[PDB]
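A.B. asks: First the structure, which I've put down as structure tokens, then a few questions once you've had a look.
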Amino acid sequence: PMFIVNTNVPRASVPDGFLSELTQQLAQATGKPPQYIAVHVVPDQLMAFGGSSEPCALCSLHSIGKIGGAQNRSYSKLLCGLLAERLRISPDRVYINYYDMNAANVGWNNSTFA
Amino acid sequence: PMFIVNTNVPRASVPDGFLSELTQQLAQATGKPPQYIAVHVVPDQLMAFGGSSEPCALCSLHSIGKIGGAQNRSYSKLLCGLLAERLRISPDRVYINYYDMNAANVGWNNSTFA
Amino acid sequence: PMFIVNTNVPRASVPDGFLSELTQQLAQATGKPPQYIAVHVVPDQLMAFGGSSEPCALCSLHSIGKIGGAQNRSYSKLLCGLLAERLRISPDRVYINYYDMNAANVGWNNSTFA
Ligand SMILES: Oc1ccc(-c2cn3ccccc3n2)cc1O
């Protein structure tokens, strides 16, 4: 799986250990090994959410399966929880787009997962 | 809805007021309240279009519904118009990818929009 | 087509001509004219792959058609080869998400391709 956070929070506000925490918790949440989890955090962005520029996050989570109604609500509770606790971003200023990828449309190691 | 613009245009060429203007213009174009509109602008990017490093933009619009043939032609006119006028980007050097998101696959405030 | 690479490799290790090589190679691989091909490289990112911060890349390729099982395998071989060769990223630390876009959902030059 792959998780990306884009935020206007400054780099210095991203605490040490954040990428590893995301890796571990997404491994636990998706049931997939931490070796297959990729994470990417992009601070200092020029962004607005609802017309204002208080801390906000625009995120995506791509996974081959493990995407669905109940699971996505659980992921959202998890990820908003981490973004509030670690980056001080209110959960109501976070969007997370979820993508159920087909294995044939994910490239890795010179091939795909098909 | 969520609008993201990635561009090689420099940061100082992004007019003050651009995020607010995109917000308001999108709220009106999509029929959704400005409070649900998120906008993100990423200047100074290493990018090319058609092999050329002349000014260009790669963008995305995600919305839960309000995405389709007619609407997307109208959004494309609106957004290219804005990019030409405010960032001096020629419409023919702009890609905008539209995504009609299912509400179950958009996380917000510890849950999803489902 | 549109190809984006996000990577933790520094700006300096991206070699001159990289964007142009990506454009020409994608022209051929996709059988699409190079004048329509957009490429974007984002270095110096804060990312991890399998919990490790060794060189990695998260990428996407979008296209109206020409996306499928065998084609995506051949794109991944090509693209992973380029990232290994030019940025010294191990193919097994690369993900490439492929998106087959509907012509109605791609905006260009004040309209769409529907
Ligand atoms: O004949 C074609 C010409 C251009 C694209 C194409 C589709 N795209 C979708 C997003 C970004 C770039 C992009 N290029 C697809 C085609 O089949």
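To match Swiss-Prot, the residue numbers of chain A are left as they are there, and the shown ones run 2-115.
Determined by X-ray crystallography, 2.0 Å, according to the entry header.
Including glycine, each Cβ sits where the backbone N, Cα and C put it.
Feature annotation from Swiss-Prot assigns active site, proton acceptor to A:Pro2. Here Swiss-Prot flags A:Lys33, A:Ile65, A:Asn98 as substrate binding site. For the mutagenesis experiment A:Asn111 to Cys, the note given by Swiss-Prot reads: Causes formation of interchain disulfide bonds with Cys-81 from another subunit.
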A.B. asks: Return the residues near A:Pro2 (active site, proton acceptor), defined as same-chain residues 6+ apart in sequence whose C-beta is under 8 angstroms from its C-beta, sorted by sequence, else 'none'.
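C.D. replies: Expected: A:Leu27, A:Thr31, A:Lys33, A:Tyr37, A:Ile38, A:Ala39, A:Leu62, A:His63, A:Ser64, A:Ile65, A:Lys67.
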A.B. asks: Provide, as an integer number of angstrom, the distance between the C-alpha atoms of A:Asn111 (mutagenesis position) and A:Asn98 (substrate binding site).
C.D. replies: 27
A.B. asks: Which of the recorded positions A:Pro2, A:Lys33, A:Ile65, A:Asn111 have a Cβ lying under 8 Å from any Cβ of chain B?
C.D. replies: none
A.B. asks: Name the recorded positions, out of A:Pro2, A:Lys33, A:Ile65, A:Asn98, that lie close to chain C, meaning a Cβ-Cβ distance under 8 Å, keeping sequence order and answering 'none' if none do.
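C.D. replies: The answer is none, since no candidate qualifies.
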A.B. asks: Under 8 Å between C-beta atoms and at least six apart in sequence, can you list the same-chain neighbours of A:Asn98 (substrate binding site), or say none if there are none?
C.D. replies: A:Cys60, A:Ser61, A:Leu62
A.B. asks: For the substrate site as recorded (A:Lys33, A:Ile65, A:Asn98), determine the largest distance between any two Cα atoms, in Å, rounded to the nearest integer.
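C.D. replies: Per the listed residues, the maximum Cα distance equals 19 Å.
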A.B. asks: What does DSSP call A:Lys33 (substrate binding site) in the simple three-state scheme?
C.D. replies: coil
A.B. asks: With every protein chain in view, what's the tally of Cβ atoms within 10 Å of the Cβ of A:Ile65 (substrate binding site), excluding that atom itself?
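C.D. replies: 18, counting other Cβ atoms within 10 Å of A:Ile65 (substrate binding site).
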A.B. asks: So for A:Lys33 (substrate binding site), how many other CB atoms are inside 10 Å of its CB?
C.D. replies: 16
A.B. asks: Through the lens of DSSP with three states only, how would you label A:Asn111 (mutagenesis position)?
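C.D. replies: Once the DSSP labels are grouped into three classes, A:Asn111 (mutagenesis position) ends up as coil.
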